[PDB]
Amino acid sequence: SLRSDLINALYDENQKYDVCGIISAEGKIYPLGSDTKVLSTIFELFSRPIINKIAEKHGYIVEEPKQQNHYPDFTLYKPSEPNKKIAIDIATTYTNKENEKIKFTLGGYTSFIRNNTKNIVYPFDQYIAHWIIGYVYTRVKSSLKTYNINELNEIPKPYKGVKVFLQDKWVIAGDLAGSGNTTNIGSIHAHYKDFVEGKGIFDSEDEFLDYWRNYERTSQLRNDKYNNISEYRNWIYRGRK
Amino acid sequence: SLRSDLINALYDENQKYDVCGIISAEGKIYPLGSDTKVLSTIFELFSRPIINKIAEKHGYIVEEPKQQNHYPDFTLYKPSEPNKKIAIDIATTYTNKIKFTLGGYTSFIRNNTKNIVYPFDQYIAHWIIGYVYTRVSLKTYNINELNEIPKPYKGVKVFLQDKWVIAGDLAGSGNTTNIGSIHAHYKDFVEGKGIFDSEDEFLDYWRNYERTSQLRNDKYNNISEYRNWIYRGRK
DNA sequence: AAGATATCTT
DNA sequence: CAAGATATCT
Ligand SMILES: [Mn+2]
Ligand SMILES: [Mn+2]
Ligand SMILES: [Mn+2]
Ligand SMILES: [Mn+2]
Ligand SMILES: [Mn+2]
Ligand SMILES: [Mn+2]
């Protein structure tokens, strides 16, 4: 499938290459900084041609948002089925020590999830799948000078334990918010193999959704409705009260 | 000065070089995506070597934060007087007049040590390196094809200016409460034709700006109403 | 104006 | 954790 091949290929590409800098037309290279955003940006640019290569080997077109603040990074679809779109987002986190537990921010829970068309490239109901390509690395100077193409193997790299997975968003979604004032779904908090294997907390994609479409924006209010999965099934069990 | 040399070095670098992709140690290059999370990341790293070089030429230690949501990008300071620190932040925006976002108005400026590398009272200057550009491929390239790689921008312009001089009176962001710069012409930022009469005024004004339009309306919404408020005894 | 896009600190 | 920081756009 498109899926087994995308992960095999991102997987393979990660094993074979190491981004070490950004380069200019003239050939001068500038090392990578350490802070998180440099790396999310980079893993994302890293994924892009791979995603496109596999997509067209299977015949799907790939459309990135033509506008900012719009989900998802990549919209895949066969013209044959415009209502079977596939959303692919990139999510990244770090580790201070290899193989420790991790969590990601999975996107807003108050735009397209509640409003079919807010901040999303196509209406929400035209997608049948929402995948997350997740990157995990261990955060790790000669990083402040520039280099030339002949010194590529000695440029210091801001990280080292890079791992990559591809999994359905509802599947690794957790029950606590991933951020506050920017209202993001939080993923589970767990080791890398738990993301690869699907050991999430929802029973289904409808439960993930119903949960996030009714979770209050603050602890205040979550006091009265529900604040985690157990309470939320108690509230459902009672009649949504 | 440290200032005029950094300014001249950044103009020069900007002029001579065009960032066009990220490169791997095996020699494979990935082109640049379009959204902004990308350009700000790239200009910031593009700025790194120049800042550490001009700083060293002047006797300053350069320092970045460990914790990632901590201002400023660069803290410059001579070892001998750790108490006169210089803050350098990078801010970017696109052109099709421009406005930038300039950082929070509720963290360190109101409470001396929040989200900041060194207590706010230890910095005696806050500079903004501003990058503006005009907003214009899914395969990979090799070192020989550098000039074939599409660039998501055209015509970058860089300026260096004190954060207070270019600060405006309208929030530059809502839920992330950012100070907004003036909304003007690039020349204006270079020439420093701001609206505050002093940095004392810019800081008192953002230290006391309210979060929502509602509350702001009972206090002030712009520099005019703020100068009225001062006249009423801050009430 | 307010709240989206990503993820980290406290 | 929950809340609010990092940048900057609609
Ligand atoms: Mn994207
Ligand atoms: Mn994304
Ligand atoms: Mn829209
Ligand atoms: Mn930085
Ligand atoms: Mn900054
Ligand atoms: Mn701190």
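Numbering of chain B is taken from Swiss-Prot, so the residues present carry the numbers 2-97, 102-141, 147-245, in order.
This deposition comes from X-ray crystallography, 2.2 Å.
Cβ atoms here come from the backbone N, Cα and C positions, even for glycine.
Here the Cβ of B:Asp74 (active site) has 20 other Cβ atoms within 10 Å, regardless of which shown protein chain they belong to. B:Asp74 (active site) falls outside any helix or strand according to DSSP and counts as coil. Here Swiss-Prot flags B:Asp74 (among others) as active site.
B:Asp90 (mutagenesis position) falls within a strand segment according to DSSP. Annotation source Swiss-Prot lists active site at B:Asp90 (among others).
Residues or ranges marked as Mg(2+) 2 binding site by Swiss-Prot: B:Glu45, B:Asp74.
B:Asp90 (mutagenesis position) has a Cβ environment of 17 other Cβ atoms inside 10 Å. Among the features that Swiss-Prot reports, Mg(2+) 1 binding site is placed at B:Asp74, B:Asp90.
According to Swiss-Prot, the mutagenesis experiment B:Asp90 to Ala, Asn, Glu or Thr carries the annotation: Loss of activity.
In sequence order, B:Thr106, B:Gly190 are the residues near B:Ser183 (mutagenesis position), counting only same-chain partners six or more apart with C-beta under 8 A. Under the heading of mutagenesis, Swiss-Prot lists B:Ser183 to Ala or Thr and annotates it as follows: Decrease in activity.
Taking a C-beta cut-off of under 8 Å and a sequence gap of six or more, B:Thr187 (mutagenesis position) has these contacts in its own chain: B:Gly109, B:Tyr110, B:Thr111, B:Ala181, B:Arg221. Looking at Swiss-Prot, you'll find the mutagenesis B:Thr187 to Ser or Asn noted as follows: No loss of activity.
Record note (Swiss-Prot) on the mutagenesis of B:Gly190 to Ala: No loss of activity. Secondary structure from DSSP puts B:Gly190 (mutagenesis position) in a beta strand.
Applying an under-8 Å Cβ distance to chain A, the recorded positions B:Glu45, B:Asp74, B:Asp90, B:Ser183, B:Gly190 reduce to B:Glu45. Rounded to a whole value, the Cα-Cα separation of B:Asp74 (active site) and B:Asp90 (mutagenesis position) is 5 Å.
In the deposited model, 5 residues between B:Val141 and B:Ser147 are left unbuilt, and the Cα atoms of these two flanking residues are separated by 13 Å.
If you take the C-beta of B:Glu45 (Mg(2+) 2 binding site) and look for same-chain residues 6 or more apart in sequence within under 8 angstroms, you find B:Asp74, B:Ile91.
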